[PDB]
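Before any comments, here is the structure.
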Amino acid sequence: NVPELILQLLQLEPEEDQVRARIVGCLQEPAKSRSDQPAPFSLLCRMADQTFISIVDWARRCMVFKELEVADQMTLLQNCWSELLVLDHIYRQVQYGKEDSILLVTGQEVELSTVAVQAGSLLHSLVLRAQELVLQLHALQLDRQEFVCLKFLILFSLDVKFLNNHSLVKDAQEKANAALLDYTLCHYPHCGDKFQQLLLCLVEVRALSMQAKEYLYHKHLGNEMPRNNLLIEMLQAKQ
Amino acid sequence: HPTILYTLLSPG
Ligand SMILES: CCCCCCCCCCCCCCCC(=O)OC[C@H](COP(=O)(O)OCCN)OC(=O)CCCCCCCCCCCCCCC
């Protein structure tokens, strides 16, 4: 009753538990986060960097992606890095299920009231917009099967004309769209066009991700980002 | 052309 592609993707999807353990292990020292109050900008930047590293590791193990040459792999990730990070954050909130706070991959909970106090207008806007998307996805009853399929769809969202291996990626794109459509129609028949609604949510994720890139660019110009930051490397798209 | 991304994908 579940498409093969989704069954395979579920087998590659880590437990929110292990990802947390992995990242906290790569992150953690002492000065902020622990203490709570106030909030470490540099630490959160490293946390986001480590989250993307976890995402890259997932991609490397993925069917199809693992068959591509490094050049094609880099091009795909350069096109979807921000969207994968935003979707990751949003799904974490969907499962968290709290409208007055946000859950970080490290397990840290941040009150939205705290964001209103500490964040500038741009970031505050981003956080609030992501929460609106969380509400939409909660109402749509987004489940794990759909989430992993959406991640795969985002990973291969690039037009094949930008890659060396066209046939392989083209088939993956068709398979992913077919799987999400089939799964949603069979498991949520009373949500007429859940498939289309999820695709529209991806349009929203893309718009939000662009705004996130603008936030990062602002930080970059102000020399506020840690040196050798991976997200900034991705923002520069020069690899 | 060494980049962080490249080191993550080229097993090294
Ligand atoms: C590219 C896509 C990346 C997705 C990354 C998802 C990461 C989710 C992280 C959620 C963190 C909430 C922290 C509240 C901290 C607080 O409110 O902190 C207030 C401070 C901000 O102060 P200010 O800089 O506005 O101050 C202006 C005057 N001081 O910020 C930080 O510590 C920010 C560190 C965030 C590093 C994340 C870098 C990612 C930017 C993506 C921003 C995306 C938001 C996306 C929402 C979908």
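What you see of chain A is 223-461, where the numbers are those given in Swiss-Prot.
Determined by X-ray crystallography, 1.5 Å, according to the entry header.
From the backbone N, Cα and C atoms, a Cβ is placed for every residue, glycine too.
What Swiss-Prot annotates here:
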- A:223-460: domain 'NR LBD' (DOMAIN)
- A:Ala270 to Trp: Reduced lipid binding and transactivation. Abolishes ligand binding and reduces transactivation; when associated with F-345 (MUTAGEN)
- A:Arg314 to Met: Strongly reduced transactivation (MUTAGEN)
- A:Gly342, A:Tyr437, A:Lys441: 1,2-diacyl-sn-glycero-3-phosphocholine binding site (BINDING)
- A:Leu345 to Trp: Strongly reduced transactivation (MUTAGEN)
- A:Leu345 to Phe: Abolishes ligand binding and reduces transactivation; when associated with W-270 (MUTAGEN)
- A:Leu348 to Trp: Strongly reduced transactivation (MUTAGEN)
- A:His440 to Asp: Strongly reduced transactivation; when associated with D-442 (MUTAGEN)
- A:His442 to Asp: Strongly reduced transactivation; when associated with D-440 (MUTAGEN)
CB < 6 Å to ligand 1, subset of recorded positions A:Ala270, A:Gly342, A:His440, seq order -> A:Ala270, A:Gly342
A:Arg314 (mutagenesis position), DSSP three-state class -> helix
Densest Cβ environment (other Cβ within 10 Å) across the recorded positions A:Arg314, A:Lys441, A:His442 belongs to A:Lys441
CB neighbours within 10 A of A:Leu348 (mutagenesis position), counting all protein chains shown, number 20
Surrounding the recorded 1,2-diacyl-sn-glycero-3-phosphocholine site, with Cβ no more than 8 Å from the Cβ centroid of A:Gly342, A:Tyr437, A:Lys441 and those residues left out, we find A:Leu344, A:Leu345, A:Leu438, A:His440, A:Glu446
Students should find that the Cα atoms of A:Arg314 (mutagenesis position) and A:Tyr437 (1,2-diacyl-sn-glycero-3-phosphocholine binding site) sit apart, in Å rounded to an integer, by 21
In whole Å, the longest Cα-Cα distance within the recorded 1,2-diacyl-sn-glycero-3-phosphocholine binders A:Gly342, A:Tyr437, A:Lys441 is 11
Minimal Cβ count within 10 Å, across the mutagenesis positions A:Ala270, A:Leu345, points to A:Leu345
One of the mutagenesis positions A:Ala270, A:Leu345, A:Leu348 has its Cα closest to the Cα of A:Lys441 (1,2-diacyl-sn-glycero-3-phosphocholine binding site), namely A:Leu345
Close to A:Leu345 (mutagenesis position), taking Cα pairs within 10 Å and only the recorded positions A:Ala270, A:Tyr437, A:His440, A:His442, are A:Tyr437
Cα-Cα, A:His442 (mutagenesis position) versus A:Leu348 (mutagenesis position), nearest Å, comes out at 17
For A:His440 (mutagenesis position), the same-chain residues 6+ apart in sequence with C-beta under 8 angstroms from its C-beta are A:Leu344
Simplified DSSP label at A:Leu345 (mutagenesis position) comes out helix
